[PDB]
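What follows is a single structure, written as structure tokens, with notes after it.
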Amino acid sequence: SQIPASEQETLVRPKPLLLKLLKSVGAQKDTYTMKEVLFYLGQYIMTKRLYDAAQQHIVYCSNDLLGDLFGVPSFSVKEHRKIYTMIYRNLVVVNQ
Amino acid sequence: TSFXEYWXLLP
């Protein structure tokens, strides 16, 4: 397996619940880069209006597909490493 | 700051 050119270019296969979330906002494929997963997660949060309207780094997701995948009722976008580890639990790394 | 600008700092 070749090392990805950057972390953003890591190729991944979302597990079934994350895949369901991605398809709900229009994703069509089974394999994605990490960058693509992050863009689709952002789009999910905006289209479902999950962010606090006044303090927009706070996301509320209790019992949403997203809260079920992350295991939390809310989180801060500023917690970069916590968000990455929550995402990583929901996918498998693949070749290329 | 917009949620879109906060999230853009992840990737």
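Shown for chain A, in order and in Swiss-Prot numbering: 17-112.
Even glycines carry a Cβ here, placed using N, Cα and C.
DSSP assigns A:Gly58 (mutagenesis position) to a helix in the three-state reduction. Residues within less than 8 Å, Cβ to Cβ, of A:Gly58 (mutagenesis position) and separated from it by at least 6 positions along the same chain comprise none. Under the heading of mutagenesis, Swiss-Prot lists A:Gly58 to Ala and annotates it as follows: No effect on its ability to induce apoptosis.
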